[PDB]
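**Student:** Below is the structure I would like to discuss, written out as C-alpha cells.
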There are 4 protein chains.
Amino acid sequence: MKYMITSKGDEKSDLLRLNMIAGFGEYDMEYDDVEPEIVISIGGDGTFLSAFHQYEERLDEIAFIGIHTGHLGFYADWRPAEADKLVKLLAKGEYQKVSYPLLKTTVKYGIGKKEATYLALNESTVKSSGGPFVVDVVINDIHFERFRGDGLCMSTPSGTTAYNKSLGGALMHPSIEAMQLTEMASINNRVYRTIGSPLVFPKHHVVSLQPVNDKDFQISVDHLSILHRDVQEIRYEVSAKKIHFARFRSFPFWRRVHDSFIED
Amino acid sequence: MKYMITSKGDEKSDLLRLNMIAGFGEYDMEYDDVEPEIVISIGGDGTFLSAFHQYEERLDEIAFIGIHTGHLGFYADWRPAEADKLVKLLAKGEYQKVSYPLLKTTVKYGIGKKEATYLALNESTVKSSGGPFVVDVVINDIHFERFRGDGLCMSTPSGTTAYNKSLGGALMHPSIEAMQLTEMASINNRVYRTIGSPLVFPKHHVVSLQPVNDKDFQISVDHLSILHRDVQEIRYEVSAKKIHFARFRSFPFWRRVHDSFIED
Amino acid sequence: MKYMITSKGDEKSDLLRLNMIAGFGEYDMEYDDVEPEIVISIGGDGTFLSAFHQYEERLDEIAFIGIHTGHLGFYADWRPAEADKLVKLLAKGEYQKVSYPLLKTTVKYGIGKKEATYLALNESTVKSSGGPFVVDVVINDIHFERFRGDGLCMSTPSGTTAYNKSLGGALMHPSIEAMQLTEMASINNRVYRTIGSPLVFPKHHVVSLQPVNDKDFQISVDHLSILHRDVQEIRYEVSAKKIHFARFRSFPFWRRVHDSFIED
Amino acid sequence: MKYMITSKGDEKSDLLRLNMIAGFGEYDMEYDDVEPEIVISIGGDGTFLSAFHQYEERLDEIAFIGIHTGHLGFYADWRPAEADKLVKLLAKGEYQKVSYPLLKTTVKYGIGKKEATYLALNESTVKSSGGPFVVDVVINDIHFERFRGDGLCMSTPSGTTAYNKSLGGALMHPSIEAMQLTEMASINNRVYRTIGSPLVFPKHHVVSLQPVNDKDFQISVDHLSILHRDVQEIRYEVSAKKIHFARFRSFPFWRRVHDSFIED
Ligand SMILES: NC(=O)c1ccc[n+]([C@@H]2O[C@H](COP(=O)([O-])OP(=O)(O)OC[C@H]3O[C@@H](n4cnc5c(N)ncnc54)[C@H](OP(=O)(O)O)[C@@H]3O)[C@@H](O)[C@H]2O)c1
Ligand SMILES: NC(=O)c1ccc[n+]([C@@H]2O[C@H](COP(=O)([O-])OP(=O)(O)OC[C@H]3O[C@@H](n4cnc5c(N)ncnc54)[C@H](OP(=O)(O)O)[C@@H]3O)[C@@H](O)[C@H]2O)c1
Ligand SMILES: NC(=O)c1ccc[n+]([C@@H]2O[C@H](COP(=O)([O-])OP(=O)(O)OC[C@H]3O[C@@H](n4cnc5c(N)ncnc54)[C@H](OP(=O)(O)O)[C@@H]3O)[C@@H](O)[C@H]2O)c1
Ligand SMILES: NC(=O)c1ccc[n+]([C@@H]2O[C@H](COP(=O)([O-])OP(=O)(O)OC[C@H]3O[C@@H](n4cnc5c(N)ncnc54)[C@H](OP(=O)(O)O)[C@@H]3O)[C@@H](O)[C@H]2O)c1
C-alpha cells in the first residue's frame with residue numbers, strides 16, 4: 001500500500017527516512033505523498049503535528065506512525081533502532097488501528113467572512129491582540145461566565161500533556177471523547193469571576209467565546225497562530241473526525257505519561 | 001408506586017416532608033422505606049448522599065430526587081416552593097431517567113480480611129493515620145509513581161464540584177464515564193516526583209494504591225471516614241453500577257455549576 | 001504648596017477635579033503640573049499608575065493620593081464623597097507619609113544600545129515575540145534555572161494584588177522591601193525543569209534573565225508593553241527609590257485586600 | 001567552648017559523631033549537652049529540627065550547624081567528608097553568625113488553660129479533629145475571612161521550602177523577617193469565600209484563628225502534632241527570637257533551593 005515519510009530535516013531524520021524507503025523497496029509498498037494510506041513521521045511531536053496537518057483532509061483514509069529521533073514524544077512512539085522492524089511490520093499489514101478524538105474550532109466573522117473551520121490534535125487557544133482579554137463564555141447556548149485574563153486553552157485528550165498541562169489541566173486518557181478548557185491567568189475579585197477549574201466537556205457540547213469589546217484575537221491551532229480580526233464567535237466542539245494510528249505493540253498512554261514526566 | 005422521603009430533620013424539612021406525604025395520599029403512591037422505587041431527599045447534598053447510601057443495594061430499582069431547603073446543591077435540584085408540582089409529576093409517572101457514574105473502591109487486607117467494597121457518589125480519599133503518607137500508584141498493573149504528600153482523592157464526575165474542586169481538579173460533565181484522581185499537597189523535589197496534574201481515567205482502568213511503609217490509612221467514602229489497618233491494596237475503578245435520577249425538567253449540569261460558583 | 005490633579009477624563013472625574021481645584025483656591029495651594037509636591041489622581045488604579053509614571057523623575061519630592069470614581073482600587077483609596085474633606089486636609093498639611101517599594105528593571109542590549117532602565121509600581125513581565133519563550137534565570141550571578149513557558153512576572157509588593165495574583169503569587173504586605181517572581185505556564189517534564197513556586201527576593205538580590213535563543217522579547221512595565229530587540233540581559237532588582245503616599249486616615253493593606261477580593 | 005552533637009542514630013551518623021568528638025579532643029572544646037554554645041546535628045533536616053527544639057530555651061546562646069548523611073537538607077549544609085575540616089574550623093572560632101526568623105504560635109483556651117506558646121523553625125499548621133474545618137481569620141484585630149477547607153499552614157522563611165511549598169506557597173529568602181500563610185484545600189463557591197493566594201506578613205502583624213463551631217483542632221509545630229481541645233484562639237506572629245547558624249563558607253539560600261529542586 002501507498003505510504004510517505006516526513007522528516008524533521010536534520011541529518012539523523014533524513015538518513016533514517018532514506019533507509020526506511022530502501023527497506024520498503026523490498027516489499028509492495030509504493031511511495032505516494034499525495035494519497036498515502038500510511039504516513040510515517042520522523043523527528044519529534046512537532047514533526048508529527050505537521051504531518052497530521054498536511055493530510056488533514058484524508059484522515060479517514062490514513063494511519064499515522066511516529067518515530068522520535070530525540071525524546072520520546074506522545075505521538076512518536078518508535079525508537080530509530082526499531083525502524084527496520086517497523087518497515088517489516090507495516091509491509092506485512094500487521095497492525096490494528098487506534099483512534100484519538102480531535103477538536104473542531106469554528107471562527108465566525110462579520111461580513112465579509114466566510115467562517116473558518118480548523119482541526120486540532122493538541123489544542124486551540126485564544127488571547128487578545130494586546131489588549132486586555134475579555135470574552136463571554138457560552139456553553140450550549142447558555143451564558144456561563146465572563147472571562148478576563150490572558151486567554152483560554154481548549155485541549156483534546158492527547159493534547160492534555162502539552163499546553164493544557166502547563167496551565168493546571170487534567171491529563172485525560174485519549175479513549176475519552178472529550179475536550180478540556182483551561183484558564184490562562186484569570187482575574188478574580190469581588191466583581192470579576194471565573195470558574196477557576198478546568199472544565200471537561202463531552203461530545204456534542206458546544207463552547208462559544210464571544211467578544212465583549214475588542215473583536216480581534218490571536219488564535220492558535222496547534223503550531224499555527226494567526227491574528228483574526230472582526231471576530232463574532234469562536235466555537236469549540238469535539239470533532240466527528242478522528243486521527244488513526246497504526247500499532248503494532250502495546251505502549252499504554254499512562255506509560256507514555258510516566259516515561260515523559262516521572263522518568264525513563 | 002412505592003416511595004419514601006428522607007429529611008434533614010430541621011423544622012423546615014420535616015414539614016415539607018409531611019406535606020408531600022399528604023399530597024401523595026391523593027394518588028397511588030404507597031409509602032415504603034424498605035423497598036421504595038422513588039427516594040426523595042429533603043435538605044441539602046449531605047442529606048442526599050445519606051439517602052443514596054441508605055439504598056445503595058437497590059440502585060437499579062430506584063430513582064432519586066432531591067429538594068434543597070437552603071442552597072442549591074448539585075443533587076437537589078428542586079426548590080421547596082416546587083414541592084406540590086413535584087408530587088403531581090412523580091404521581092403521574094411523568095419523568096425520564098438520567099444516570100450518573102459511581103466509583104467502586106476495594107480495600108484488600110492481609111489475613112483475616114475479607115476485602116471490603118465501597119460505592120461512592122462524590123469521592124473516596126486516602127490519607128495516613130498520621131503519619132507521613134507514602135503510596136505506590138499502580139495504573140493497570142504498571143507502576144506509575146510513588147506519591148508522597150497528604151493524600152489522594154479519587155472523584156466521580158458529579159463529585160468533581162466537591163472535594164475534587166478544592167484540590168485543583170477538573171469539573172467533568174457527569175455523562176462522561178470516568179473517575180478523576182487529584183493530589184493533596186504532593187512533595188516534589190529532585191528525589192521525590194509526582195505527576196502533579198489531576199488524572200482522568202475511563203471505565204475498566206484500575207488505579208491501585210499500595211503501601212510503602214505504613215499499612216494503616218484513613219479512608220473516606222463520601223461522608224464515611226474510617227481508619228483501616230493492615231491494608232495491602234486500595235483499588236479504584238468506575239463502578240458498573242449507576243445512580244438513577246428522576247427528571248422532570250431541564251436543569252443542565254453547567255447551569256448548576258454556574259449557579260453554585262459564579263452566581264444565582 | 002504646589003499640586004496637580006490628573007483625571008480619567010470621563011464626566012465624573014473631570015467634574016470632581018474642577019471642584020477640588022475650586023476648593024483649593026480658598027487655601028494656598030498653587031496649581032503646578034511641572035513641579036507639583038502633591039499629585040492627586042481621580043479615576044481608578046490605571047489612572048493612578050499613569051500619574052506615577054508622569055512624575056517618575058520627581059518621586060522623592062512628591063506625595064501621591066488617589067480617588068476612585070468606581071471601585072475601590074489599591075492606590076485610590078478615597079471616595080468621591082470625601083473630596084471636600086481631602087481638600088481641607090491636604091491644604092492644612094495634615095498628613096504623614098507612607099512609602100512603598102518600587103522595582104528597577106534594566107534591559108541591556110548589544111551595541112548600539114544604550115541600556116534602558118525602568119521603574120515599576122505594579123510589575124514588569126517578559127514574554128517572547130512569538131515565539132517559544134526560553135530564558136536562563138540567574139540569581140546573584142548564579143544560574144538557577146532554564147525557564148521554558150509563556151513568560152515571567154516580577155512584581156513589587158503593591159503589585160502582588162494584580163498580575164502576580166492571577167499567576168498564583170503570594171500577596172505581600174508593602175512594608176516588606178522585596179520583589180516577587182512568578183511563572184506563566186511553565187513547561188515541566190523529565191528534561192525541562194523550573195522551580196514552580198513563586199520566589200520572593202529581598203533588596204540587593206539581582207535576578208537576571210538571559211536569552212537562550214531568541215534575543216527578542218515583549219517586555220511590560222506596568223501599562224507599557226514594548227518589543228525589545230537584540231536583548232542581552234533583563235535585570236530585576238528592588239529599586240532604591242520609593243513612592244510616597246499622603247495619608248490621612250487608617251486604611252490598612254489587608255483591609256483593602258479584604259474589600260477587593262472577599263467583599264465590601 | 002562547650003558543644004554537643006546529636007545524631008540520627010543510624011550506623012553512619014553515630015560513627016561520624018564519635019569521630020568529631022575525638023577530633024574535638026585535640027582542641028578546647030568541651031562536651032556539654034546541658035549548656036552547649038555549639039550544637040552540631042548529624043543526619044537530615046528532621047535531625048536538625050529535633051536539635052533546635054531540644055535547645056529552644058537557649059537559642060540566644062547557641063550557634064547551630066548541620067551535617068547531612070544523605071541529601072542535602074536546607075539546615076545541613078555540610079557533607080560527611082567535610083567533618084574534619086569543620087572540627088578544625090569550629091575549634092579555631094573561625095565563623096560568622098547568620099540568623100533566621102522564627103514563628104511564635106500562641107494557643108489560648110477557656111479556663112483552665114493556661115495559654116501555650118510554641119516556637120517553629122519550619123511551620124505551624126491547623127486542621128480539624130475530623131471534622132469539617134472552619135475558622136475565622138483575623139489580621140491585626142480585623143476580620144479578614146471565614147476559611148473553610150482542610151487547614152491552614154503558617155510558615156517561616158526557611159520553612160517555605162517544606163510544607164509551604166507543597167501547598168503552592170512562595171519561597172522566601174530567610175533574610176526577610178516574615179511569616180507566610182497558605183490554604184489547604186479551601187472551599188470556594190458563591191457563598192464561602194477565601195483569598196486563595198498565600199499571604200506574606202511582616203513582623204508585628206498578628207494573625208488570629210478563631211473557632212466558628214468546633215473548638216477542637218489538630219495543631220502541628222514542626223514535627224510535633226497535638227489535638228488541642230476547647231481552643232479560643234490560635235495566634236500567629238513572627239517571633240522576636242532568632243536561630244543562629246555558624247558559617248564558615250558561602251552556601252547561598254537560592255543555591256540550596258537549586259540543588260534541592262532543580263538538580264545537584
Ligand atoms: N506554555 C506551554 O506549555 C506552551 C506554550 C506554547 C505552545 N505549547 C505547545 O506546543 C505545541 C506546538 O508548539 P510550537 O509548534 O509552537 O512549538 P513549541 O512551542 O516549541 O513546542 C512545545 C513542545 O511541545 C511538545 N509537544 C507537542 N505535542 C505534545 C503533547 N501532546 N504532549 C506533550 N508535549 C507535546 C513538543 O515536543 P517535540 O520536541 O517532540 O516536538 C515541543 O517540545 C502546541 O500544540 C502546544 O501544546 C506549550
Ligand atoms: N476541602 C474540601 O473541599 C472538603 C473536605 C472534606 C470533605 N469535602 C466534601 O464534603 C462531602 C461530604 O462531607 P461531610 O459529609 O464530611 O460534610 P461536609 O464536609 O460539611 O460537606 C461539605 C459540603 O459539600 C457539599 N457537597 C456535597 N456534594 C457536593 C457536590 N457533588 N458538589 C459540590 N458540593 C457538594 C455539601 O453541601 P450541603 O450543605 O448541601 O450538604 C457540604 O456543604 C464529601 O463527599 C466531600 O466532597 C470537601
Ligand atoms: N492576567 C492578569 O491578571 C493581567 C494581565 C495583564 C495586565 N494585568 C495588570 O494590569 C495592570 C495594568 O494593565 P493595563 O494598563 O494593560 O490595563 P488593564 O489590563 O485593563 O488593567 C487591569 C486591572 O488591574 C487593576 N489594577 C491595577 N493595579 C492593581 C493592583 N496593584 N492590585 C490589583 N489590581 C490592580 C486595574 O484597576 P482599575 O480599573 O481601577 O484601573 C485594572 O482594572 C498591570 O500593571 C497588571 O498588574 C493583569
Ligand atoms: N505535604 C507536605 O509537604 C508535608 C506534610 C507533612 C509535613 N511536612 C514537613 O515535614 C516537616 C517535619 O515533618 P515530620 O517530622 O512529620 O517528618 P516528615 O513528614 O517525614 O518530613 C518531611 C520531609 O521534610 C524535609 N524538610 C524538613 N525541613 C525542610 C525544609 N525547611 N525545606 C525542605 N524540606 C524540609 C525533611 O528532610 P530530611 O529527610 O532531611 O529530614 C523530610 O524528608 C514539617 O516541618 C513539614 O514542613 C510536609
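All residue numbers here begin at 1 and follow the chain in the order shown.
Quick check of the header: X-ray crystallography, 2.1 Å.
Cβ coordinates are placed from backbone N, Cα and C, and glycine is handled just like the others.
For reference, Swiss-Prot lists these features for the protein:
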MUTAGEN   A:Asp45 to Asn  Only minor changes in the structure and a 10-fold decrease in the kinase activity
BINDING   A:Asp45, A:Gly46, A:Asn122, A:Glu123, A:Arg148, A:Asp150, A:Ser158, A:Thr161, A:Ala162, A:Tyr163, A:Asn164, A:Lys165, A:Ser166, A:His223  NAD(+) binding site
ACT_SITE  A:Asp45  active site, proton acceptor
MUTAGEN   A:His223 to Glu  Twice less active than the wild-type. Its activity toward DTA is increased 2-fold
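What does the local environment look like for each feature on the list?
**Tutor:** A:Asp45 (mutagenesis position): 22 other CB atoms within 10 A of its CB, across all protein chains. DSSP assigns A:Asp45 (mutagenesis position) to a helical segment in the three-state reduction.
According to its DSSP assignment, A:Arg148 (NAD(+) binding site) is in a strand. Sequence-distant contacts of A:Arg148 (NAD(+) binding site), defined by Cβ-Cβ distance under 8 angstroms and a gap of at least six in the same chain, are A:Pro132, A:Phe133, A:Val134, A:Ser186, A:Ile187, A:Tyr192, A:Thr194.
Remark: A:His223 (mutagenesis position) has A:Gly46, A:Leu49, A:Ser50, A:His53 as non-local neighbours, by Cβ distance under 8 Å and separation of at least 6 in sequence.
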**Student:** Return the residues near A:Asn164 (NAD(+) binding site) by Cβ distance under 8 Å, restricted to its own chain and a separation of at least 6 in sequence.
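**Tutor:** For A:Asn164 (NAD(+) binding site), the qualifying residues are A:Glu123, A:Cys153, A:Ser155, A:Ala170, A:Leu171, A:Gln180, A:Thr182, A:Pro198.
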**Student:** Tell me the Cα distance separating A:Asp45 (mutagenesis position) from A:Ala162 (NAD(+) binding site), rounded to the nearest angstrom.
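**Tutor:** With the alpha carbons as reference points, the distance is 10 Å.
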**Student:** Which of A:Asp45, A:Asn122, A:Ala162, A:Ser166, A:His223 (recorded positions) reach within a Cβ distance of under 8 Å of chain D?
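**Tutor:** So none of them sit by chain D.
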**Student:** Is it possible to get the count of other C-beta atoms within 10 angstroms of the C-beta of A:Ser166 (NAD(+) binding site)?
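**Tutor:** Around A:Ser166 (NAD(+) binding site), other Cβ atoms within 10 Å: 21.
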**Student:** Counting only residues 6+ apart in the same chain, whose Cβ is under 8 Å from the Cβ of A:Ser158 (NAD(+) binding site)?
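**Tutor:** The answer is A:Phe74, A:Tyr75, A:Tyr100, A:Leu121, A:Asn122, A:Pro174.
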**Student:** Run a quick check on A:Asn122, A:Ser158, A:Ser166: which of these binding-site residues have any Cβ-Cβ distance to chain C under 8 Å?
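**Tutor:** Correct list, in sequence order: A:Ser166.
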**Student:** For a quick check of understanding: among the binding-site residues A:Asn122, A:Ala162, which residue's Cβ has the most other Cβ atoms within 10 Å?
**Tutor:** A:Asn122
**Student:** Report, in whole Å, the straight Cα-to-Cα distance of A:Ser166 (NAD(+) binding site) from A:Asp45 (mutagenesis position).
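**Tutor:** A:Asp45 (mutagenesis position) and A:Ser166 (NAD(+) binding site) have their Cα atoms 17 Å apart.
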**Student:** For the NAD(+) site as recorded (A:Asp45, A:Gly46, A:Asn122, A:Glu123, A:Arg148, A:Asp150, A:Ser158, A:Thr161, A:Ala162, A:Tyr163, A:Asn164, A:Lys165, A:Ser166, A:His223), determine the largest distance between any two Cα atoms, in Å, rounded to the nearest integer.
**Tutor:** 31
